[PDB]
Amino acid sequence: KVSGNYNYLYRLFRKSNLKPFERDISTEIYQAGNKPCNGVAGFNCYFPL
Amino acid sequence: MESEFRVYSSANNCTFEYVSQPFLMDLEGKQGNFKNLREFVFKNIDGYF
Amino acid sequence: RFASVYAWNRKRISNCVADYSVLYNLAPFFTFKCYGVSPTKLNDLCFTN
Ligand SMILES: *[C@@H]1O[C@H](CO)[C@@H](O[C@@H]2O[C@H](CO)[C@@H](O)[C@H](O)[C@H]2NC(C)=O)[C@H](O)[C@H]1NC(C)=O
Ligand SMILES: *[C@@H]1O[C@H](CO)[C@@H](O)[C@H](O)[C@H]1NC(C)=O
């Protein structure tokens, strides 16, 4: 669209590489350190898709 | 009798449902030489169950 | 204290060995952004400068 097809969502990070023919539905704010950054944002605490 | 048809209290959007004929069941059963003996093995490879 | 947006202070593309591992993983991160290469992948791209 001229306003942008803002419907399909891509991923850019995961804890480990996934085996083929596998799908996930869950979206959780990431934690990538010793501090359990659950929260809403922080050090590598971003929205998945 | 079997009450609690919805053993799950809540269900989100369900990805797939399957219904078919049941397995080789036996009604009741004589004490000694029981007709029912379930021998199941469950395996997965790359999405195949 | 370095220069402003018109004459931004650049360290030239020339010949010093660095370490992308510990330099990119500091604790106080508030705003990090990369377009072409994903921000989760910085270590495995290196040249002479
Ligand atoms: C299926 O779910 C499990 C969670 O139970 C995933 O296992 C996790 O994998 C990450 C990868 O680094 C680990 O950090 C977690 O510790 C694992 N969880 C547990 C409980 O050990 C698994 O990766 C999922 N399957 C796929 C294909 O992604
Ligand atoms: C059992 O099967 C019938 C199909 O006639 C369906 O309507 C019913 O919801 C099923 N019950 C359970 C608990 O799966």
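Heads up, chain B uses Swiss-Prot numbers, so what you see runs 153-201.
Cβ coordinates are placed from backbone N, Cα and C, and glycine is handled just like the others.
B:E154 (variant position) falls outside any helix or strand according to DSSP and counts as coil. Under its natural variant annotations, Swiss-Prot gives B:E154 to K the following note: In strain: Kappa/B.1.617.1.
According to Swiss-Prot, the natural variant B:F157 to L carries the following note: In strain: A23.1, Omicron/BA.2.75.
B:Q183 (variant position) falls within neither a helix nor a strand when secondary structure is assigned with DSSP, and so counts as coil. In Swiss-Prot, a natural variant is listed as B:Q183 to E, annotated with the note In strain: Omicron/XBB.1.5, Omicron/EG.5.1.
According to DSSP, B:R190 (mutagenesis position) sits in a coil region rather than a helix or strand. A 10 Å cutoff on Cβ-Cβ distances gives B:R190 (mutagenesis position) a total of 6 other Cβ atoms nearby, all chains included. Quoted from Swiss-Prot for the published mutagenesis B:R190 to K: Partial loss of biliverdin affinity.
Record note (Swiss-Prot), natural variant B:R190 to S: In strain: Gamma/P.1. The unchanged residue is displayed.
In this structure, the C-alpha atom of B:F157 (variant position) lies 23 angstrom from that of B:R190 (mutagenesis position). Distance between Cα atoms for B:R190 (mutagenesis position) and B:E154 (variant position): 21 Å, as a whole number. Distance between Cα atoms for B:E154 (variant position) and B:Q183 (variant position): 24 Å, as a whole number.
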